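*Asks:* Just dropping this structure here.
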2 protein chains.
Amino acid sequence: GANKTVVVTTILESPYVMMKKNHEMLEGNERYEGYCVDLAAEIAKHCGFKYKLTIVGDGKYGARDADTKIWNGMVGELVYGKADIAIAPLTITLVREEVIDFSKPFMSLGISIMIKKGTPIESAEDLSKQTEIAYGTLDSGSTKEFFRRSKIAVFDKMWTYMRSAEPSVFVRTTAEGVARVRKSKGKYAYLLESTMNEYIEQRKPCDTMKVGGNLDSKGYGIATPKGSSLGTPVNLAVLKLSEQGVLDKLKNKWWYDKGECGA
Amino acid sequence: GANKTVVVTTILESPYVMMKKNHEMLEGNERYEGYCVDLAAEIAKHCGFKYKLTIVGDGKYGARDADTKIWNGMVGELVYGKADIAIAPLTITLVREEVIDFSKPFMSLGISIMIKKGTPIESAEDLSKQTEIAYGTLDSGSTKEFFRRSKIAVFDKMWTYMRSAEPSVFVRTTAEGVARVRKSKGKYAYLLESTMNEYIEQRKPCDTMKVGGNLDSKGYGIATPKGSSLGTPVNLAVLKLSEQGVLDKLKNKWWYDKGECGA
Ligand SMILES: CC(C)S(=O)(=O)NC[C@@H](C)c1ccc(-n2cc(CO)c(C(F)(F)F)n2)cc1
Ligand SMILES: N[C@@H](CCC(=O)O)C(=O)O
Ligand SMILES: N[C@@H](CCC(=O)O)C(=O)O
């Protein structure tokens, strides 16, 4: 039919979407800033639609409950028609690509290790061969699923430890996992996406480090309900923005230019 | 209808598709080896189709002639229905994504600089600020198009030089550009994709080097004619292979394990 204001689902995750400090003075899309706030503005311009940013109610990326088969998070908001598009650091996975459409990826990432500086760990293999330092992942996301499914020996060894560890090694939010690394005196390491890991390393108090190579190679995509009319224009817009240098400019804006830990 | 043997278009490009040395003893798909030979076998298995590898007649990736609007290369083979699928290091671009379907990317790359070891160049900026050392790209591909379209100052400066340079800085095949770097005593630098650059650096005579960071961020996709029934199963297969670790294993097989220049 006639063009309608598009409901965008997204998630509070630095530096993608962040509440402006004075947000209670502000209304609508003006409450928020970040890489995905900027990317939403670009996508909507290039597709000629009006839109409203909404933070996912349950604060989750998206996983399907094994008993109910109900999708939660941003994936769930698309699946049940509560949002028209998800513009967020939402990982392209086979289990999701089957229930939602994903654009070509707008950013690459791989799973990585965050340590408190000085922690005697340089790799996933190192983590797996010891017990002094606990380690975990975010709940309700692609990292946790990577470990759960992995048939690779070292990651399977890691998963077997993590699923049964006490107290729990899993966290609800990235901020929580970061707080735990910062406050555990080197006795907790966090497995999170390289992109997030990199942003945090350049933020005060400058007490974390990314170590080792990435565990996998993947991407974030703009997601739409399966068969949405938005899917095609959205994908073309991501490719156009890539080719125009805009994605690179936005990455520099929200990563390099936001660096607080020196050169 | 009933399932038919799929015609695969591909291109002789190391280490993706390479003639086996004894190929005149061999027939059909057995003539060829490489990353994309292996990837084709995996894709066809996961999609349950039989297939025939064919080398693109004109030896080109795909560009559209500005006067005729006729597509050449592997893109042209898809557009005119001479091939059912292209399984090759074929770059996802907006001009192509509009005439063919691309899978989610199976490998990432960026444009990069190849020099003869000892060449006093470390970046694109360095190349642009001098004239002693000539530099160019492959014809009929995404690298040449990147420079031609770029609105970025340094790349526009590079393009202005390259388009008018004499003798021509452009080459028909990657092997030709590599030969020119090797035989020009440091007076020619070649702009090519990081993936290819990396493979060549680890091959005898070990006389080239990749320098500087990548100029862009993009990917190779499996391409199909627009609206092909193969598009969906092919994409799911790429995601499944990614998640299974197969793409990483194949990268190690054809890059790291093929290294001839030491550690
Ligand atoms: C035209 C650009 C917008 S594009 O689409 O290339 N995307 C732009 C860039 C940043 C990108 C490239 C490849 C990937 N990627 C995803 C996967 C797995 O899905 C893999 C691999 F190869 F490691 F398996 N790479 C993710 C992101
Ligand atoms: N980007 C991930 C969330 C972060 C993580 O799982 O580490 C997802 O889409 O589920
Ligand atoms: N992968 C490129 C060819 C190599 C290049 O242009 O450097 C393409 O699809 O056109």
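If you go along the chain as it appears here, the first residue is 1 and each next one adds 1.
This entry, so its header tells us, was determined using X-ray crystallography, 1.8 Å.
The backbone N, Cα and C atoms fix where each Cβ goes, and this holds for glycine too.
Checked Swiss-Prot, it gives:
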- A:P89, A:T91, A:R96, A:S142, A:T143, A:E193: L-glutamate binding site (BINDING)
- A:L94 to Y (Swiss-Prot position 504): Promotes dimerization. Strongly reduced desensitization (MUTAGEN)
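Describe the structural context of these features.
*Replies:* Secondary structure from DSSP puts A:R96 (L-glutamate binding site) in a helix.
Taking the Cβ of A:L94 (mutagenesis position) as reference, no residue of its chain lies under 8 Å away while being at least six apart in sequence.
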*Asks:* Cβ under 8 Å from chain B: which of the binding-site residues A:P89, A:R96, A:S142, A:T143, A:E193 qualify?
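*Replies:* Contact set vs B: none.
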*Asks:* Could you tell me which of the recorded positions A:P89, A:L94, A:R96 have their C-beta within a distance under 6 angstroms of some atom of ligand 2?
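*Replies:* So the answer is A:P89.
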*Asks:* Near the L-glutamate site, what residues other than A:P89, A:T91, A:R96, A:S142, A:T143, A:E193 in the same chain have a C-beta no further than 8 Å from the centroid of the listed C-beta atoms?
*Replies:* A:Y61, A:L90, A:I92, A:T93, A:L109, A:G141, A:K218, A:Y220
*Asks:* Among residues A:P89, A:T91, A:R96, A:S142, A:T143, A:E193 annotated as binding L-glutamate, what is the maximum Cα-Cα distance? Answer in Å.
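*Replies:* Those residues reach a largest Cα separation of 18 Å.
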*Asks:* Look up A:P89 (L-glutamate binding site) in the DSSP assignment and report helix, strand or coil.
*Replies:* coil
*Asks:* Sort out the sequence-distant neighbours of A:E193 (L-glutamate binding site) for me: same chain, 6+ apart, CB within less than 8 Å of its CB, listed by position.
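*Replies:* Residues satisfying the criterion: A:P89, A:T91, A:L109, A:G110, A:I111, A:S112, A:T143.
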*Asks:* Please report the number of other Cβ atoms within 10 Å of the Cβ of A:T143 (L-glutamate binding site).
*Replies:* 22
